[PDB]
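**Student:** Below is one structure. I have some questions about it.
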Amino acid sequence: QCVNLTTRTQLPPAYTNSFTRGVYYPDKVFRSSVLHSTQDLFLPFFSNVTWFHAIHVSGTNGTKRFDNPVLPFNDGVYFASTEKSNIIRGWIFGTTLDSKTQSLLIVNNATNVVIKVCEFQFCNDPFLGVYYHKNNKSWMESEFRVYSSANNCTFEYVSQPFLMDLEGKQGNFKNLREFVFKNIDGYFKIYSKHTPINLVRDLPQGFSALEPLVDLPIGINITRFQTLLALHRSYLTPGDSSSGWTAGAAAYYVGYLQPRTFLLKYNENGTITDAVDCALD
Amino acid sequence: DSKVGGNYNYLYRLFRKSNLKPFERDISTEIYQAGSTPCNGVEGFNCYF
Amino acid sequence: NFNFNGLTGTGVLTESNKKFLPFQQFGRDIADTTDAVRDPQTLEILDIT
Ligand SMILES: CCCCCCCC/C=C/CCCCCCCC(=O)OCCOC[C@H](OCCO)[C@H]1O[C@@H](OCCO)C[C@H]1OCCO
Ligand SMILES: *[C@@H]1O[C@H](CO)[C@@H](O[C@@H]2O[C@H](CO)[C@@H](O)[C@H](O)[C@H]2NC(C)=O)[C@H](O)[C@H]1NC(C)=O
Ligand SMILES: *[C@@H]1O[C@H](CO)[C@@H](O[C@@H]2O[C@H](CO)[C@@H](O)[C@H](O)[C@H]2NC(C)=O)[C@H](O)[C@H]1NC(C)=O
Ligand SMILES: *[C@@H]1O[C@H](CO)[C@@H](O[C@@H]2O[C@H](CO)[C@@H](O)[C@H](O)[C@H]2NC(C)=O)[C@H](O)[C@H]1NC(C)=O
Ligand SMILES: *[C@@H]1O[C@H](CO)[C@@H](O[C@@H]2O[C@H](CO)[C@@H](O)[C@H](O)[C@H]2NC(C)=O)[C@H](O)[C@H]1NC(C)=O
Ligand SMILES: *[C@@H]1O[C@H](CO)[C@@H](O[C@@H]2O[C@H](CO)[C@@H](O)[C@H](O)[C@H]2NC(C)=O)[C@H](O)[C@H]1NC(C)=O
Ligand SMILES: *[C@@H]1O[C@H](CO)[C@@H](O[C@@H]2O[C@H](CO)[C@@H](O)[C@H](O)[C@H]2NC(C)=O)[C@H](O)[C@H]1NC(C)=O
Ligand SMILES: *[C@@H]1O[C@H](CO)[C@@H](O[C@@H]2O[C@H](CO)[C@@H](O)[C@H](O)[C@H]2NC(C)=O)[C@H](O)[C@H]1NC(C)=O
Ligand SMILES: *[C@@H]1O[C@H](CO)[C@@H](O)[C@H](O)[C@H]1NC(C)=O
């Protein structure tokens, strides 16, 4: 059971500058006080990044938008998000995003982390969501509408239980999360880093390198992917399941990787602190 | 893995539109269309399971 | 002489001030020669000269 959301204001995509982000540790080797030359699929420096939003600005001329489009995967994806309220929560990767082909579902649903590879029958407009209660101050996850069915499942993994901070917040964005997704020779490689921020409008300029996390043994073809966002619902938001919702405030960025040669700088503790994109100019 | 009347529990893919990349799996049963002859999921002339 | 998880060679093992990230088992010098290892039973970082 799923629903198509119908109250979005029709607005264009935004574009931004990737600056120097997208570097990650290319191998599990300790090096220090050295410059190293490597070749891999990297976000090019100063690349063109597509900027998507989750936001609700009230008023007659409202701009409510909840962007969860299907984007191409190409040769790998640079994904980053900036948020204050745990809105951007997982993705879908596959070729048809339909019941005819196996695809990968990664969902950070309240209290667990779920990774599944199945022939999923996905919703055309998938979402997660949290309802704000009237008789207390708690927020709870109640809406899980990603797929209507699944079968022929493999590689099933569920993490240990935890509590999730589902409370909505105000102020600037607080958490910058960066990921790199690659699909090579049967493996889905995921790199990640979390950085504290206090910025509002766009990706911060700066440099960091992502750590390898995991390498998932999933033998599937990925050509398209979709971002899963959570909705906020409340006693103050009237309407049926297609209109009775509010976008929270969050944003994400998508770039693409290309073969590049880089000069990486490792400091005295083996941390990559800088880099040169040899094809930039 | 052998049976007197044959062991029909083992399968292999014979028809595909392209070759596999290393370590990929595909368990789709979408019927294969051959000979540029449109097929709506039905075994028949130029359409194979 | 030594064998650290399959990596063999010779040299002098000394205690090191290098700190490996949780997923790094071996280090490398400027010419890609191993010059440090993490011991597999007690997780000390040793330099190799
Ligand atoms: C061989 C098979 C390996 C098994 C799988 C191991 C873990 C693989 C998971 C990778 C990324 C999970 C998806 C993140 C959701 C994105 C949006 C999001 O919300 O995530 C970030 C915040 O929530 C996530 C949460 O962190 C909460 C931070 O607020 C943590 O859950 C952890 O999952 C594994 C251990 O339970 C990892 C970490 O998330 C990724 C950062 O490490
Ligand atoms: C959301 O809208 C899509 C159309 O944009 C609906 O999908 C169609 O459903 C009919 C009836 O089953 C099919 O004949 C069409 O071929 C489908 N179109 C596409 C592009 O797939 C979808 O069912 C709606 N979903 C919800 C929950 O309302
Ligand atoms: C990213 O690329 C898009 C094109 O894919 C750029 O947008 C175009 O800009 C020209 C003017 O230079 C307009 O005439 C086109 O109509 C725009 N097309 C679009 C948005 O589809 C965009 O400016 C580039 N952004 C960055 C940050 O480089
Ligand atoms: C988040 O997803 C997990 C995994 O699917 C849910 O936990 C499972 O719930 C079913 C019942 O629906 C049990 O049969 C499983 O044994 C549970 N698995 C684990 C590892 O606990 C969890 O309930 C979901 N979160 C929310 C808010 O619904
Ligand atoms: C805040 O109040 C709501 C009720 O207004 C509580 O939600 C109910 O919890 C019971 C027990 O799990 C369910 O059977 C009801 O169906 C829930 N009601 C609704 C409308 O969802 C909620 O648990 C309370 N918050 C806290 C922290 O206790
Ligand atoms: C994938 O799942 C389907 C179920 O949706 C399995 O369906 C088989 O269908 C044929 C008829 O076309 C039956 O004769 C078989 O008995 C069904 N299988 C089972 C286990 O009951 C299909 O076999 C599954 N394929 C894989 C690779 O797991
Ligand atoms: C390597 O790590 C050491 C700590 O183990 C760093 O030295 C400390 O840096 C903090 C600031 O972040 C100071 O407050 C401490 O007083 C420093 N301690 C000592 C003993 O000097 C060192 O800066 C790191 N080196 C690099 C290149 O990042
Ligand atoms: C991975 O998925 C893509 C997209 O479905 C496959 O490329 C398509 O192949 C069909 C023939 O089966 C062509 O008609 C389409 O024009 C192709 N699309 C594109 C964008 O190239 C690709 O073959 C799949 N990879 C593997 C190993 O099967
Ligand atoms: C057994 O393994 C533990 C953990 O790596 C280590 O601390 C301990 O010294 C090892 N012990 C032997 C050979 O007794």
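By the numbers in Swiss-Prot, the shown part of chain C spans 540-588.
Header says: electron microscopy, 3.6 Å.
Cβ from N, Cα, C; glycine included.
Quick paste of what Swiss-Prot says about this protein:
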VARIANT   C:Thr547 to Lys  In strain: Omicron/BA.1
VARIANT   C:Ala570 to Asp  In strain: Alpha/B.1.1.7
**Student:** State the three-class DSSP label for C:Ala570 (variant position), counting H, G and I as helix, E and B as strand, and everything else as coil.
**Tutor:** coil
**Student:** Restricting to the same chain and to sequence separations of six or more, state which residues have a Cβ under 8 Å from that of C:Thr547 (variant position).
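**Tutor:** Listed in sequence order, they are C:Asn540, C:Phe541.
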**Student:** Same chain only, sequence gap of 6 or more: which residues have a CB within under 8 Å of the CB of C:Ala570 (variant position)?
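**Tutor:** None - C:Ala570 (variant position) has no non-local Cβ neighbours under 8 Å at 6 or more residues apart.
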**Student:** Indicate whether C:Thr547 (variant position) is helix, strand or coil by DSSP.
**Tutor:** strand
